[PDB]
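Asker: Take a look at the following structure, please.
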Amino acid sequence: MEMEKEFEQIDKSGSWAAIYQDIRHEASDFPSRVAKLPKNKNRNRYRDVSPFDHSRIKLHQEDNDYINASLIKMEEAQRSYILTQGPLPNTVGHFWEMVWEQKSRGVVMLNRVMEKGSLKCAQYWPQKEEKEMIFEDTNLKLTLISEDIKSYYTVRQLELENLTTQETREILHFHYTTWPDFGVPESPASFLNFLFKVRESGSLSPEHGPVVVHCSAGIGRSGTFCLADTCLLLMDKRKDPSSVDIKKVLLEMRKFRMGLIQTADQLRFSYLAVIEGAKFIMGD
């Protein structure tokens, strides 16, 4: 069922809240024992958001390998993503260890450091070229090289150096700065633009590690980003683009991380973004 019609149907019926609840109900449930251990309580930002044990990312170190991060592996679309929470004070060092060890090229950021008057993640990159950041627990150095600021998003070039071996890599930081404090954007135009800029960079391509994407919890806006990407990629690849069922993709992704897509407004916005994106993917 062409999602564009399915859309007008739900919209006129005002059924979005029931569709979304159908997904909550059918969504997988798997253990999260490692995340609930007591030594990891201060590695989790929210008590109700944990990664499944079967898909969690592990840090390469014997001490404690835990981080609140999941690998979503979309097998038909040939895309991989790592979804993680905005880093905490005591986990910024683990975050950049993750980026190193998985050979990622891009970081994608969908939230501001402060929203609604509270802190939604730590200031985990450097803001001035001459003031670099050092992470002593994981022996890494991080430096700002350039910065390109636009109306709807900002792109930064950073240099991550492994102090133990002195290798260095170039990481790209894609920071979407204008998602409203409440609800969702009225148009997907700028969110879709942001995506194509991430695509154009190479950061989603298989010659690199998986991309790291995050918001505050790593399930809401982060969910919207990679559901849209995958869905548009599938419309390119199939004989019949109208066979792409967005609810089925979401449910497949939710086998890898709980909670993806947090409200019914987001679900709707996701549909909207794919429909407009399609009107480039299918030649226009």
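Count begins at 1; order follows the chain as displayed.
The backbone N, Cα and C atoms fix where each Cβ goes, and this holds for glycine too.
Among the sequence features in Swiss-Prot, the mutagenesis site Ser50 to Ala or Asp is noted as follows: No phosphorylation. One mutagenesis experiment catalogued in Swiss-Prot, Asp181 to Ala, is accompanied by this note: Substrate-trapping mutant. Marked as substrate binding site by Swiss-Prot: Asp181, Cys215, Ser216, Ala217, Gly218, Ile219, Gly220, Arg221, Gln262. According to Swiss-Prot, the mutagenesis experiment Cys215 to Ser carries the annotation: Catalytically inactive mutant; abolishes sulfhydration. The active site, phosphocysteine intermediate annotation in Swiss-Prot covers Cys215.
Give me the structural setting of these features: burial, nearby parts and distances.
Answerer: Long-range Cβ proximity for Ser50 (mutagenesis position), meaning a same-chain Cβ under 8 A and a gap of 6 or more residues, is found for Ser32, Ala35, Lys36, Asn44, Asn68, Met258.
Other Cβ atoms within 10 Å of the Cβ of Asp181 (mutagenesis position), summed over all protein chains shown, number 8.
Counting every protein chain shown, 26 other Cβ atoms lie within 10 Å of the Cβ of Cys215 (mutagenesis position).
In this structure, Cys215 (mutagenesis position) belongs to neither helix nor strand by DSSP; it is coil.
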Asker: I need the most crowded of these binding-site residues: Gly218, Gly220. Count other C-beta atoms within 10 angstroms of each C-beta and give me the top one.
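Answerer: When each Cβ's neighbours within 10 Å are tallied, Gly218 leads.
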Asker: Around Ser216 (substrate binding site), how many other C-beta atoms are within 10 angstroms of its C-beta?
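Answerer: Here the count is 21.
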Asker: Neighbour count, 10 Å Cβ-Cβ cut-off, for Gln262 (substrate binding site): what number do you get?
Answerer: 18
